[PDB]
There are 2 protein chains.
Amino acid sequence: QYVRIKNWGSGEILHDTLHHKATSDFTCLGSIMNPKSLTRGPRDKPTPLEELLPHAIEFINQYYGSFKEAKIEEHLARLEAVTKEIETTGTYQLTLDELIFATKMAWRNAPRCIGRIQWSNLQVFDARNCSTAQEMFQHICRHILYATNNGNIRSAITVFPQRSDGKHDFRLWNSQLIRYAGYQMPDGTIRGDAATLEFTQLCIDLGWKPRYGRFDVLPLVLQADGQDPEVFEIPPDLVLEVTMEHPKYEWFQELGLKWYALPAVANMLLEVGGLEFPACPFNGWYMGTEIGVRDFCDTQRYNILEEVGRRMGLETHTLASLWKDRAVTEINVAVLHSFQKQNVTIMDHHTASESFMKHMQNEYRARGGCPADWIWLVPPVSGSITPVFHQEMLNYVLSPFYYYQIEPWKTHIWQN
Amino acid sequence: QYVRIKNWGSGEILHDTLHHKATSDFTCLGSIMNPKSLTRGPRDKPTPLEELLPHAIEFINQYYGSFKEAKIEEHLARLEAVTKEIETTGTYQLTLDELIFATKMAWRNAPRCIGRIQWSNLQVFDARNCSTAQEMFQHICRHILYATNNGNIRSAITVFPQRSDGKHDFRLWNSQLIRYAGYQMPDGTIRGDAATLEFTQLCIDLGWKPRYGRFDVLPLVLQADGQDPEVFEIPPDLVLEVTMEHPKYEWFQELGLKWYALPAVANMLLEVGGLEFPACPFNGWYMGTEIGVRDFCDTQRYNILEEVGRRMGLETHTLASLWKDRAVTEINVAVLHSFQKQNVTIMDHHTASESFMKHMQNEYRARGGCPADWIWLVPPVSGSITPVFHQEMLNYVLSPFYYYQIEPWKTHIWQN
Ligand code: HEM
Ligand code: HEM
Ligand SMILES: CCOC(=O)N1CCC(Nc2cc(C)ccn2)CC1
Ligand SMILES: CCOC(=O)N1CCC(Nc2cc(C)ccn2)CC1
Ligand SMILES: C[C@H](O)[C@H](O)[C@H]1CNc2nc(N)[nH]c(=O)c2N1
Ligand SMILES: C[C@H](O)[C@H](O)[C@H]1CNc2nc(N)[nH]c(=O)c2N1
Ligand SMILES: [Zn+2]
């Protein structure tokens, strides 16, 4: 009937019934980063009608089933219209309102997202009429400008044309809209973001000119209508960055660190009512730890931990001194302080965690559940200090949903 | 053939084949604290021979199969001897060496234990001849004394009589050998460990005299041969405690905090070759965060976070200031500093994490796998700063294994 869920801090009990609406096979492989169950791969043929129609009906029912006061007539009319469109065209087009509803629901259904309390606040850019890479670039620039909003970050998503036969997919090869390059220097050292070494080389191979800087914004690698990807530099005027300063340590700015203000996932696929949108970049605003802990402290990223430790005069040669804990916290403080001082939206991980708890509470009350991946929801630092750490959660895949995809360079058939 | 596992920090890839030897049904319910798959409940009848014999053979094969130079003759002889013992008695007795091997393997197979690099270093106390509660108490006192070793903590396990028909189970009702009481005071405030309020009341109901202190060591509630549980106060001379001091903040000792040196799990069940040992308390040494973060900072425990924040002069009314991160770290420092100064064994979470990574590496090389529960292995603070956070892991149940049990007070049939 339902799965019992407990919060080991408050003792509160919740009953999950929403998981019954979960889809296909899932994964215990809970700590796997990219499992097949969260990935929706490529196709070389259209979606079978016997599969598409049932999913379409289900979605249309969910949509009309979300209104406070039902519109029975339109409901049946839409069901009929969709069926006919599927029989006569082999697929169907969502109405703008249906699409907007789908993007918000997919967000609402993202298990790894801690900011879902904001799920109903999302700007949707309809680019389903897009046809060329140049046009893709223009839509993306518009999105970046709208979302950045001079520091007052706004959540948005741009929806490109849905997959047809799988041979004309629109795809952004970048993992994020804004990301820094990584270079293997002559002296053997790595400059910039070490995690983007390969993609940076790809951009260079495609004609992009390397600048060999520590923070060079990568170009957009856009694939339109299944054609070979084209490279487009992002106009620097559209990239807002925050220079890192510490409220007490004057020497922190000496590190010469900075980061972009816009966190945007560029390579996921939106699944809705049987349809698949391979290109749908979206953004929210940053949670401090993403930059302060992952970008700056991951060893395979900018890895500034030891340097900050020395500057603080800590015993960086004695793990037990907990110098790493002291350093990472001052870095997190620098990040929050800098974004705040420069009037750029950002939320600390404690506030975000409490924010998600309220949302989870609202969700179980509203629809009896909230798909959640504990492993991704607990912040990278101060785990049990946040309420989410003590909350049991159920992870499942609903629909609409945002899926991972197989890296395009691994499946793309080049024209030349 | 094998499951691919990746470390997102080093990029290293591992192949898991050991999971094939996993047992019954498991649980995505990865973040559930006490799932049925990790629990081995009570019985009212002996283990069916058709089930017991196969498990017994399997274990005996594993045992003789662990020697560098095989002893084929003894192997077959033991297999024969066990079968005959099962046919003639309905069960069988493990040899001392088999038991020792079983306890270490169960530890080796504990997915939620970060200290498994020490798996082969374990003292085993054979109390399978035990018959009364008083004798249980004596064995437990011997264990506590041996393990504490004046501060130089030694890992040990005491094995009581195996389950026969399920009506004569030996059980320690306590969750841990050493734990502090919790009291609901007249003015409505809670004194001591809030998480033990119920168990404390149980002890009081059984005759134990409450002292109403902040750190009153709870008595042992021992069930022998299926009889009603008897209460035994632990001789104070056997309980080593560490008074909490901070290396810089003189005011920290003013908090009047202390904690016990011995971390001992008292209520789990050891499963081996078809046999079940409902009473087998074991101990290792503490990892700093258990006390510094969970005991002292969990809101439903001693909850000292805010008080420490004020004393540090932090902005405890502004979450974004990250005052909680600063406070918890100084508390962790106090814990490590105090244990060290008082010459009591303890390991910080960074060293422990690296320790486990080395172990995991050894395990995949030695037997192609290492059952691991990421959710329990990543420390409660500084998650991604530790290497374990970036390591994909596979969680499965092997045999021998340490299982949870249904709380005894929920299934016990009182004589009076
Ligand atoms: C409003 C502010 C928002 C905040 C603060 C927030 C925060 C986060 C954080 C911290 C992560 C973890 C990223 C990582 O560790 O790589 C995440 C993941 C995710 N977010 Fe949100 N989010 C917000 C808005 C959005 C929006 C607008 C959408 C979609 C419409 C969304 C969709 C997702 C998805 C699908 C993931 C998983 C990404 C992956 O698996 O790599 N988020 N979010
Ligand atoms: C040598 C030092 C050891 C260290 C530092 C270590 C550390 C830990 C830690 C930190 C936990 C988490 C406890 C919690 O969060 O409640 C744990 C759990 C566990 N440990 Fe170890 N351990 C050690 C020795 C042992 C020994 C000797 C055994 C058994 C023979 C063992 C069996 C387990 C088991 C079964 C669990 C899971 C307990 C549960 O699920 O509640 N450990 N250990
Ligand atoms: C390692 C580079 O990481 C990133 O560029 N990002 C980190 C991962 C991802 N974060 C996000 C995404 C969203 C949509 C909202 C808040 N935070 C996008 C930005
Ligand atoms: C909340 C009370 O917690 C405890 O008494 N403990 C915390 C949980 C458990 N920790 C352990 C157990 C072992 C065997 C080794 C190291 N650490 C036993 C001690
Ligand atoms: C192996 C493990 O799945 C990996 O390190 C995880 C842990 N939790 C995470 N949580 C978030 N939010 N983002 C991440 O990239 C990761 N990576
Ligand atoms: C809900 C969740 O399972 C619970 O809070 C967990 C998280 N990780 C843990 N990890 C350890 N080591 N010990 C714990 O008690 C817990 N509790
Ligand atoms: Zn699972």
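The numbers used for chain B are those of Swiss-Prot, and the residues that appear cover 77-103, 109-497, in sequence.
Note: Cβ is positioned from N, Cα and C throughout, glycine not excepted.
As annotated by Swiss-Prot, (6R)-L-erythro-5,6,7,8-tetrahydrobiopterin binding site applies to B:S112, B:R375, B:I456, B:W457, B:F470. If you look up Swiss-Prot, you'll see B:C194, B:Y485 marked as heme b binding site. According to Swiss-Prot, the natural variant B:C211 to R carries the annotation: In strain: NOD/LtJ. Feature annotation from Swiss-Prot assigns L-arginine binding site to B:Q257, B:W366, B:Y367, B:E371; the stated evidence is similarity to another entry.
Of the recorded residues, B:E371 (L-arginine binding site) and B:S112 ((6R)-L-erythro-5,6,7,8-tetrahydrobiopterin binding site) place their C-alpha atoms 19 Å from one another. All protein chains considered, the CB of B:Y485 (heme b binding site) has 17 other CB atoms within 10 Å. Proximity to chain A (CB-CB distance below 8 Å) holds for B:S112, B:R375, B:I456 among the binding-site residues B:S112, B:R375, B:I456, B:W457. Fewest Cβ neighbours within 10 Å among the binding-site residues B:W366, B:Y367, B:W457, B:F470: that distinction goes to B:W457. On the backbone, the CA of B:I456 ((6R)-L-erythro-5,6,7,8-tetrahydrobiopterin binding site) and the CA of B:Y485 (heme b binding site) stand 17 Å apart.
Gap of 5 unmodelled residues flanked by B:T103 and B:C109; Cα separation 7 Å. Taking the Cβ of B:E371 (L-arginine binding site) as centre and 10 Å as the limit, one finds 17 other Cβ atoms among all the protein chains shown. B:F470 ((6R)-L-erythro-5,6,7,8-tetrahydrobiopterin binding site) falls within a helix when secondary structure is assigned with DSSP. Taking the mean position of the Cβ atoms of B:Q257, B:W366, B:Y367, B:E371 as the L-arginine site, the remaining residues of that chain whose Cβ falls within 8 Å of it are B:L343, B:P344, B:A345, B:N364, B:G365, B:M368, B:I372. B:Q257 (L-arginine binding site) is 22 Å away from B:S112 ((6R)-L-erythro-5,6,7,8-tetrahydrobiopterin binding site) when you measure Cα to Cα. Less than 6 Å separates the Cβ from ligand 2 in the case of B:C194, B:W366, drawn from the binding-site residues B:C194, B:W366, B:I456 in sequence order.
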